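Working notes for the structure below.
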Amino acid sequence: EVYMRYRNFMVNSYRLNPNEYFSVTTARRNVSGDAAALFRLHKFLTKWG
Amino acid sequence: XXXXXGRXXXXXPXXXXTXXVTXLXXXXXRXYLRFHXXXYXXXXXXX
């Protein structure tokens, strides 16, 4: 359930403006959680387009 | 103007697959050893 929320936050806030690079720094700033978990999730998202 | 029932929504700007997303909320619509201590001239020197 919290995984789905992490992923939704990242993907939605990227799609609000698709030509601005989404950085893990903002994810770390807004969403509470382990930073390396968010790092791995961000990398996986970038992998699959 | 745009504030609704005590909510301050005023400070907002007002003016392959092609999925469509809702605006305002995006979602799909060194050293080498020296000789000593190296074990010679410690068994040697018949002089």
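All residue numbers given for chain A refer to Swiss-Prot; the residues shown span 341-389 in order.
Determined by electron microscopy, 2.9 Å, according to the entry header.
Note: Cβ is positioned from N, Cα and C throughout, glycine not excepted.
Quoted from Swiss-Prot, the note attached to the mutagenesis of A:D374 to A states: Loss of DNA-binding. Among the sequence features in Swiss-Prot, the mutagenesis site A:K383 to D is noted as follows: Loss of DNA-binding; when associated with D-387. The note that Swiss-Prot attaches to the published mutagenesis A:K387 to D is: Loss of DNA-binding; when associated with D-383.
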Nonlocal neighbours by CB distance (under 8 Å) for A:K383 (mutagenesis position), same chain, sequence gap 6 or more: none
Whole-number Å distance between the CA of A:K387 (mutagenesis position) and the CA of A:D374 (mutagenesis position)? 20
